[PDB]
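Novice: This structure is in structure tokens; I'll ask about it shortly.
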Amino acid sequence: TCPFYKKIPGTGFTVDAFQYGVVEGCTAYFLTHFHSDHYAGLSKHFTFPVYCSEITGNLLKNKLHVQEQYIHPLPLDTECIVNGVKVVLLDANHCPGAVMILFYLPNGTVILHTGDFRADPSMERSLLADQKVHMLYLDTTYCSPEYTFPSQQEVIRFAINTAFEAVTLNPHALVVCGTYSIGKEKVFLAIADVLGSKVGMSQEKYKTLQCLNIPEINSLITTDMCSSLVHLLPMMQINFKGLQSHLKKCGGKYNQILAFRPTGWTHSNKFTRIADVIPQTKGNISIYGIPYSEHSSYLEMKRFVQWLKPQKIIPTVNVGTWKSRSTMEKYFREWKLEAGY
Ligand code: NI
């Protein structure tokens, strides 16, 4: 049945709760972003109101074929009324169109649901600065101290430099980047830019990217693989077998592949620095795994919460085991005792 952490008390609202059929007493279903664990259940046959960002509404329409009459897009950073309740959507620093939602309850309670986010100090100067938050529904994906990773800027630096070097040494090398969902577009766009190429991809992926309001996008992407020296492929094809097969398809235009697998966190983050990462190699193929995260590190999460000083925290990730739950509750207590709220 719908879990309690997907219901907003004092309203007929749910968040990211599309796989439980009709939720008894829900008058509006909010969708924070277009990732499949979040939208799971939505289809062309859904007949309840969906509230979301403009970009998310472009994807629901074009990729899922949800009918237009049920899609309610809202602008960001704007006080809006939904079934009699004031709401604000804020940028989540996750994937394109990902939002956090502020609900202002009739009784005076204020609730923030982060959706999926990567906390940033820039958030401390949004509409959040303006008033108190009583309850926080938090993206706890990486809520443990061992989860460190570099900034997005440092990871892109490493990728740009690595690709630029390889292709300058061998102009017959192809660069390939793995994808399976929206998000992490900076990886393949930054690399294409340093190489003066457009990025080539399948028609289905091109379509997806045309929904995202990325400026000058037509100058940056294409469906003509031949004209482009950066190719996107399904993440599942980013292995030696899949890459050889793909090189075969390029008709002797290239004699080397350098590939990037953007992951979240991996255990090598505990020991190794970004400067020191090395690829997996077999023959004329090299695969780099790069830790490009669109979720809060442990420290970034802690800073955000200690700044906000909520009265109650409700985790939305890793809630399935008692040991996880107990571990998170310990950190919330440390944070609260350290900062004095
Ligand atoms: Ni997500």
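The residues of chain A that appear here are 700-1040 by Swiss-Prot count, in order.
Method reported for this entry: X-ray crystallography, 1.7 Å.
Yeah, the Cβs are placed from backbone N, Cα and C, and that goes for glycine too.
Swiss-Prot feature annotations, pasted as is:
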- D838 to N: Impaired nuclear focus formation, reduced interaction with PIAS and increased sensitivity to cisplatin (MUTAGEN)
- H994 to A: Impaired nuclear focus formation, reduced interaction with PIAS and increased sensitivity to cisplatin (MUTAGEN)
Novice: From the Cα of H994 (mutagenesis position) across to the Cα of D838 (mutagenesis position), what is the distance in angstrom?
Specialist: 8
Novice: Using DSSP with the three-state reduction, classify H994 (mutagenesis position) as helix, strand or coil.
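Specialist: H994 (mutagenesis position) sits in coil per DSSP, no helix or strand.
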Novice: With Cβ-Cβ distance below 8 Å and at least 6 positions apart along the chain, what are the contacts of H994 (mutagenesis position)? List them in sequence order.
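Specialist: Spatial neighbours, sequence-distant, of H994 (mutagenesis position): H793, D815, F816, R817, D838, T840, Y841, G963.
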Novice: Which number gives the other C-beta atoms within 10 angstroms of the C-beta of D838 (mutagenesis position), all protein chains shown included?
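Specialist: Step by step: centre on the Cβ of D838 (mutagenesis position), count other Cβ atoms within 10 Å, giving 23.
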